[PDB]
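Scroll down for the structure; my scribbles are underneath it.
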2 protein chains.
Amino acid sequence: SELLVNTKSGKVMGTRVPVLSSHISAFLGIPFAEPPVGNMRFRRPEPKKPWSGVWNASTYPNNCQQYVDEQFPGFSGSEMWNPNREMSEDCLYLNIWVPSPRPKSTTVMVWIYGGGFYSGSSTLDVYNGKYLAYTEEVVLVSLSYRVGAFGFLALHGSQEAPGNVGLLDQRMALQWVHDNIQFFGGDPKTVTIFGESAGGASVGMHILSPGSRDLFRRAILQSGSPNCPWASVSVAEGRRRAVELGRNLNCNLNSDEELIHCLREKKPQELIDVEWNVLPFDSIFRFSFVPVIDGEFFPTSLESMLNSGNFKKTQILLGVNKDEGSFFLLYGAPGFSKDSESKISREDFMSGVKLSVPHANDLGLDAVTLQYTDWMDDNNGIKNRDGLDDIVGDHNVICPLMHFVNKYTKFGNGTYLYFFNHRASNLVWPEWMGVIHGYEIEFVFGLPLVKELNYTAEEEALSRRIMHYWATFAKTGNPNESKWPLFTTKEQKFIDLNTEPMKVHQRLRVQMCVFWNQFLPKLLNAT
Amino acid sequence: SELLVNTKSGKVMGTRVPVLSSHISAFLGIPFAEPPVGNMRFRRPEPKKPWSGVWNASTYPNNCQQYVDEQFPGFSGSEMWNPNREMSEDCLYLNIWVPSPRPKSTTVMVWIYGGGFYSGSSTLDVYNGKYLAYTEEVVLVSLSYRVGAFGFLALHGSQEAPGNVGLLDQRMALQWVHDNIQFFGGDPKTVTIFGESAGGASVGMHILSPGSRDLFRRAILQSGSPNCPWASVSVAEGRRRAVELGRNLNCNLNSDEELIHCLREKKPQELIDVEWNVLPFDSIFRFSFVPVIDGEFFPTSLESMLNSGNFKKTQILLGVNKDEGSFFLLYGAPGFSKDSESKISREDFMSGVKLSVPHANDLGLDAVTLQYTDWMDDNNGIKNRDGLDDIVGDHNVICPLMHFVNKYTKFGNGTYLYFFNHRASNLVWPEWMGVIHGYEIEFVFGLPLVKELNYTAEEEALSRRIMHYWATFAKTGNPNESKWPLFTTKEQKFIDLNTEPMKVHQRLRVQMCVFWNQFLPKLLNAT
Ligand SMILES: *[C@]([C])(=O)O[C][C][N+]([C])([C])[C]
Ligand SMILES: *[C@]([C])(=O)O[C][C][N+]([C])([C])[C]
């Protein structure tokens, strides 16, 4: 049967889902690891002991324990990102959408969800891979990984909580995809892993980590790169926060064993409740438990790896949205509110920059302010708001990504860069927030095709183009069958991705990125 | 006789000069100090022992010994600034142009010439005060002062070469004007001292130095302020350069006395020949012998004086030209030539910034470059040239002046600010040089009125407006009888001064000046 599939783990029974006046198969909730519960919490993922009998993959799996957002209870704009299933430590499962008739060998697209590494669900509605599968004839897999303490608590040195385990959960699902995707119609020699934010960052880490490079062919990174400042921590830092979390739970802190054991008796939500109390700064766009540069998953500093070509050479397609920071200002900067134009006074501006660049000394915060301030109109609220928006985004997404793209390209085999700048017509977030972080996702997965969603004709157009660019890149290493230029260090071309006739530009935010990538760090090192 | 005048020093016999189809009196070469020759070299000025008999002031006096510019022999554009009279250590003389009929009590305008303190002549043709005298009915005095080692060599502590003696020569002429200008038709209670560059800097120093404040009423500062980085040196620095000059002349350097004595046997040109060998840096816009912050002429650091209101409160009219730096790049930066468009490569750009900000460490030169570079078009030669032009000017003239104007205004009684941006139609300097340093002078003195000079009708217009603004400011403390706004720290208004209908703007180069006046020094202090 088109829904019964055999895999090296056991048989799996999917279900067929209807899609745009048609249908496809969906094998949802196939497990790829032993449930990381009990004494296995914090431990590296374990392969799923095979099973016998048909595994019933007719419905979405639980979501990993995580911080649920209640900032705007009921507001769809934010709840659309909250776990829509029971959360459980038993969440390591993958979902596959397969065109019907089942292909014999098509390109595979594996989606790694975002969420600052503290959250994420492969079950969100915007991550519904059927329109892409259907529309582009690709096998869409979306995996899940442990987030939060559960996936990133790092007591480097113990094997009980080595850290990066949430990155190994992804590898592991990449492995299950390598080994079994052939029985679903997918070609394991043509899987493109793609992700947004912590997911696009994950993608780039699999591109760097030796033990993952072989499990996929191409990569698409959306609004994130392995080198984003919020993407990783030193082992010492990860240890500090690990201990600190212990303190907030009154754990014996005399040893990693007593520590890990205490943290394992704790119910999930107890860890979640104090999760944010461990950051070392009053900051915006920093999450507590993130990958640690351990010397195992990552051999040395991501930067020396970037510098020495020590990474998987292949083709990559990446980009950023216009207003990446708005979302984080709205949530943790004073002066911003969901319901006002959030015009910002210098007093609140000056506070926003301090939160955005937590590690800067005063001369540093002075350099940022000098660069992002219109001294000829310094008390404009609109300008202070937008200026703060560019600081949060340039510093945390746009510039670290530009650094990666320029370093990778030196050794890669084809880089394609976009700048997404389209505000969905039906966005329920305030206009001041612009083209928000995470809002390209819905175009990439084809929601603009389902009319009951109220997108506009041209937006439908744009979706289809984006799904084609993405699918067509997955299959061939090139987005084009109107050419989206190849990005080269010399010319630096990239393209806009909005409902207008595309246009090519060069040097995405150079002025600013020279500041953040070259000047600032030099400044902060001198002082 | 209209040409015979009595003064407390002796009688003086002028001559009448023809002016625009009319005439006026001119008393040229009246001495105000004992000739600073022989053992008096480097010494403070001595009052002119009175004389008996008519002193014959019918012709211009010698010019002070100084470095003559031979960079472009015969090129008028540069020779127009060279001494046009025999140079001599006997040069302390003043010149007075008086309307005919001799007024009983008109406003007095005393011109202090510029020249980096290393040069200057009160006899240049552009400093010809008859059109202003005639046209505006003001008594125009133009004084002279010792420049170079002769006027600024400072061996602080000896009374034989105290330094600042060239500033005392000016004071002294201000004194002779105070005491005698009444016998020429001038009102000694309404003298406006005005100067350009080292002269506008001098003006502001008389505004600060306690012993000069009383000798004048109002001040006009053109392209210079007391706080310009090239305008003064510490006593230690002045001593260093004093000694160093001695080294270049093989003077016994065992003591100030042996040193001063050696320097006094030296013929004038021997001091001039090695004058430039003493700067402590490879730099552009730095001169060797300049006023020293001695604790006598200047009580404390010009900056604490600026900060504490310790200065003459009155009305001041000041401003800068659009392209102040071009002239110094042309002469000491590689890549610039008088006969080419001087497009500049980054390699030469990067060398120009090093020369422009000699005291900056690397992080400093990195901050300047980041600010003055168009990263989206970094290999443009036009942009690198102009960018270097703005660096030289912003750093050396425009921003220190903006600092003074903002500090003074806090305690002053009326500040008027202009931005001169008109390139004379008949300028013989390359277009790339723009509105050059020193090129407002000719409009201020009314040369555009003499038709045999080929200026355009609208330029004639502009001259007359400028002479009126200047004269009308001198007489009343206000440029207006189309209003030139008063500059306030709050609004910061200023006006353009060109042949188009004037316009008011605010915040002259704020972006940049916050960089130079606030950020840079903070940066260079941290590192
Ligand atoms: C990145 C940092 O993982 O952020 C994702 C943001 N979100 C779409 C609002 C959840
Ligand atoms: C200032 C520094 O005194 O410069 C005057 C420049 N000049 C008009 C070219 C002689």
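Following Swiss-Prot, chain B residues are numbered 25-505, 511-556, in order.
Using N, Cα and C of the backbone, Cβ positions are placed for all residues, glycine too.
Feature annotations, courtesy of Swiss-Prot:
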type	residues	note
ACT_SITE	B:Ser221	active site, acyl-ester intermediate
ACT_SITE	B:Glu348	active site, charge relay system
ACT_SITE	B:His461	active site, charge relay system
MUTAGEN	B:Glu220 to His	Loss of activity
MUTAGEN	B:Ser221 to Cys	Loss of activity
MUTAGEN	B:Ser221 to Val	Loss of activity
MUTAGEN	B:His446 to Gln	Almost no loss of activity
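It is 12 Å from the Cα atom of B:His446 (mutagenesis position) to that of B:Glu348 (active site, charge relay system). Spanning 5 unmodelled residues, the straight-line distance from the Cα of B:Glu505 to the Cα of B:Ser511 measures 10 Å.
Neighbour list (B:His461 (active site, charge relay system), Cβ cut-off 8 Å, at least 6 residues apart, same chain): B:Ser221, B:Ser247, B:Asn345, B:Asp347, B:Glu348, B:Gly349, B:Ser350, B:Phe351, B:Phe352, B:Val421. Under the three-state DSSP scheme, B:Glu348 (active site, charge relay system) falls in the coil class.
Every protein chain considered, the tally of other Cβ atoms within 10 Å of the Cβ of B:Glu220 (mutagenesis position) stands at 29. Around B:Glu348 (active site, charge relay system), taking its Cβ as the centre, 28 other Cβ atoms fall within 10 Å, counting all chains.
Neighbour count (other Cβ atoms within 10 Å of the Cβ, all protein chains): 20 for B:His446 (mutagenesis position). According to DSSP, B:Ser221 (mutagenesis position) sits in a coil region rather than a helix or strand. For B:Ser221 (mutagenesis position), the count of additional Cβ atoms within 10 Å of its Cβ stands at 27 [all protein chains shown].
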